[PDB]
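What follows is one structure encoded as structure tokens, with my remarks underneath.
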Amino acid sequence: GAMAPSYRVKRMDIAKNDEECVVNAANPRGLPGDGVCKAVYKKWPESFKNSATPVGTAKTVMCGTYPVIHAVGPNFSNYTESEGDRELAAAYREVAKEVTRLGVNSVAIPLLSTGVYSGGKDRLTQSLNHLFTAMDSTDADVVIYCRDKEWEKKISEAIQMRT
Ligand SMILES: Nc1nc2ccc(F)cc2s1
Ligand SMILES: [Cl-]
Ligand SMILES: [Cl-]
């Protein structure tokens, strides 16, 4: 793992990450989708061979030797707040298992269920806290990707708060 495991946040295209593997905010059917999922499809299209997986799970497919971890957050349009929250926590726990199995020293990760799966709500804090619960016990350097200038500030603050 990383010598001093850390969290960082960058405001850029996750398709341009400088990490040893990437987490896709995937749909359950392995379709190209939109947002992060569309950029991942354009950069690593080979990774979508048999990528379909249920909500609350993660499935890794290699693009050459570069791992793409397809993590399926819930669509809060379809789920109750209670069941959506349980599936969102589960998806990040499956990501932590896959990152550990792969033996990577770093991972690029988006906030799951915060874009077109958010059901039109701000889920920054909900999704980030589930990311921390899952990844805190791993020793990989985690680099969180966002697009919004205000989200970059709010994620940076939440990382710095814990030290
Ligand atoms: N290509 C893209 N990368 C990201 C990374 C984070 C994000 F929130 C949106 C996008 S769209
Ligand atoms: Cl960029
Ligand atoms: Cl999303």
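Residue 1 is the first one shown; counting continues down the chain.
Heads up, the Cβ atoms here are built off N, Cα and C, so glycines get one too.
In the shown protein chains, 13 other C-beta atoms lie within 10 A of the C-beta of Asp13 (mutagenesis position). One entry in Swiss-Prot concerns the mutagenesis experiment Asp13 to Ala (Swiss-Prot position 1343). Its note says: Partial loss of ADP-ribose 1'' phosphate phosphatase activity.
The feature ADP-D-ribose binding site is assigned by Swiss-Prot to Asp13, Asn27, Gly35, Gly115, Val116, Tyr117, with experimental evidence given as support. Under DSSP, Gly115 (ADP-D-ribose binding site) is assigned to coil, being neither helix nor strand in the three-state scheme.
The local packing around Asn27 (mutagenesis position), expressed as other Cβ atoms within 10 Å of its Cβ over all shown chains, amounts to 21. Among the mutagenesis results in Swiss-Prot, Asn27 to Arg or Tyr (Swiss-Prot position 1357) has the note: Almost complete loss of mono-ADP-ribosylhydrolase activity. The residue drawn here is the original one.
The mutagenesis experiment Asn27 to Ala (Swiss-Prot position 1357) is recorded by Swiss-Prot, whose note states: Partial loss of mono-ADP-ribosylhydrolase activity; complete loss of ADP-ribose 1'' phosphate phosphatase activity.
Looking at Swiss-Prot, the entry for mutagenesis of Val36 to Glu or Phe (Swiss-Prot position 1366) says: Almost complete loss of mono-ADP-ribosylhydrolase activity. Annotation for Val36 (mutagenesis position): same-chain Cβ neighbours under 8 Å, separated by at least 6 residues, are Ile14, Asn24, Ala25, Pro110, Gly115, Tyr145.
In Swiss-Prot, the entry for mutagenesis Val36 to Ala (Swiss-Prot position 1366) states: Partial loss of mono-ADP-ribosylhydrolase activity. The structure shown retains the original residue.
In Swiss-Prot, a published mutagenesis experiment is listed as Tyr117 to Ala (Swiss-Prot position 1447), annotated Partial loss of mono-ADP-ribosylhydrolase activity; complete loss of ADP-ribose 1'' phosphate phosphatase activity. If you take the C-beta of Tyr117 (mutagenesis position) and look for same-chain residues 6 or more apart in sequence within under 8 angstroms, you find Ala25, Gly73, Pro74, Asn75, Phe76, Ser77.
Under mutagenesis, Swiss-Prot gives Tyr117 to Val or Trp (Swiss-Prot position 1447) with this note: Almost complete loss of mono-ADP-ribosylhydrolase activity.
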Response to the item:
Sorting the recorded positions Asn27, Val116, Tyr117 by sequence and keeping only those with a Cβ under 6 Å from ligand 1 gives none
Discussion item. Running a distance check here. Ligand 3 versus the recorded positions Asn27, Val36, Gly115, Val116, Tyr117: which have CB less than 6 Å from one of its atoms?
Written reply: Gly115, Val116, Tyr117
Practice prompt. Determine, to the nearest whole angstrom, how far the Cα atom of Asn27 (mutagenesis position) is from the Cα atom of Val116 (ADP-D-ribose binding site).
Written response: 11
Worksheet item: Expressed to the nearest Å, what is the distance separating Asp13 (mutagenesis position) and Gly35 (ADP-D-ribose binding site) at their Cα atoms?
Response: 10
Fill in: Residues among the recorded positions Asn27, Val36, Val116 that border ligand 2 - Cβ under 6 angstroms, in sequence order
none
Item to complete: Ten-angstrom check, please: count other Cβ atoms within 10 Å of the Cβ of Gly35 (ADP-D-ribose binding site), all chains counted.
Response: 15
